[PDB]
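Everything on this sheet refers to the single structure shown next.
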Amino acid sequence: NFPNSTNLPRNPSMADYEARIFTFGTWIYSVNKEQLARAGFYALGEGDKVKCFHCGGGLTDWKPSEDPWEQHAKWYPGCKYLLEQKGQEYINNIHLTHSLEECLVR
Ligand SMILES: C[C@@H]1CN(CC(=O)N2CCc3cnc(Cl)cc32)CC[NH2+]1
Ligand SMILES: [Zn+2]
């Protein structure tokens, strides 16, 4: 499914932080639910799988070192919610650092 790159959220029912919070329930996982919700994510009830309310972008297998905002940027760089909240300069930073993380191991 293609990532939503318009200024209009794919899932408007999940546009409020509070609405997103409710989707998690008791959350055992490596990453903080509040932090996820702040980064636009709501839980699907399929392990730790989350989707952004805006771009629709899905992410799973959250490691303790993985930051919701950085991951959002890494995998869904066209997301307009991300651009609004963080700005393009943060977005470019994250891409630069992840691209440079690759050439440092490769
Ligand atoms: C949090 C981090 C996410 N990472 C990538 C990931 O989960 N991706 C890459 C694109 C994609 C599409 N659809 C789903 Cl469901 C997941 C996903 C894996 C390690 N943990
Ligand atoms: Zn998004």
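Residue numbering for chain A follows Swiss-Prot, covering 249-354 in order.
Every residue gets a Cβ built from N, Cα and C, even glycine.
DSSP gives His320 (Zn(2+) binding site) a helix state. Other Cβ atoms within 10 Å of the Cβ of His320 (Zn(2+) binding site), summed over all protein chains shown, number 27. Marked as Zn(2+) binding site by Swiss-Prot on the basis of sequence analysis: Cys300, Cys303, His320, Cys327.
Quoted from Swiss-Prot, the note attached to the mutagenesis of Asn259 to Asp states: Reduced interaction with HTRA2; when associated with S-314. Residue environment of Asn259 (mutagenesis position) contains 17 other Cβ atoms, counted within 10 Å of its Cβ in all protein chains. Under DSSP, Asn259 (mutagenesis position) is assigned to coil, being neither helix nor strand in the three-state scheme.
Among the mutagenesis entries in Swiss-Prot is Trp310 to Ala, noted as: No effect on interaction with SEPTIN4 isoform ARTS. Taken residue by residue with DSSP, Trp310 (mutagenesis position) is part of neither helix nor strand, so it is coil. Under a cutoff of 8 A between CB atoms, and with a sequence separation of 6+ in the same chain, the neighbours of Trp310 (mutagenesis position) are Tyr277, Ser278, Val279, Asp296.
For the mutagenesis result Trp310 to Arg, the note given in Swiss-Prot is Reduced interaction with HTRA2; when associated with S-314.
When Cβ atoms from all protein chains are considered, those within 10 Å of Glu314 (mutagenesis position) total 13, not counting its own. A mutagenesis experiment is reported in Swiss-Prot for this position, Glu314 to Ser, and the note states: Decreased interaction with DIABLO/SMAC and with HTRA2. Decreases interaction with HTRA2; when associated with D-259 or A-310. No effect on interaction with SEPTIN4 isoform ARTS.
What Swiss-Prot says about the mutagenesis result for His343 to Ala is this: No effect on interaction with SEPTIN4 isoform ARTS. Within the same chain, residues at least six positions away from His343 (mutagenesis position) with a Cβ under 8 Å of its Cβ are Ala321, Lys322, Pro325.
Ligand 1 lies within reach of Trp310, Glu314 from the mutagenesis positions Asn259, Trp310, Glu314, judged by a C-beta closer than 6 angstroms to any of its atoms. The separation of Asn259 (mutagenesis position) from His320 (Zn(2+) binding site), Cα to Cα, is 16 Å. Cβ neighbour count within 10 Å across all protein chains ranks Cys300 highest among the binding-site residues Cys300, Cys303, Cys327. The mutagenesis positions near ligand 2, defined by a Cβ under 6 Å from one of its atoms, do not include any of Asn259, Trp310, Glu314, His343. The record gives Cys300, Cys303, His320, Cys327 for Zn(2+). Within 8 Å of the mean position of their Cβ atoms, the other Cβ atoms in that chain belong to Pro251, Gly288, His302, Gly304, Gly305, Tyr324, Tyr329, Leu330.
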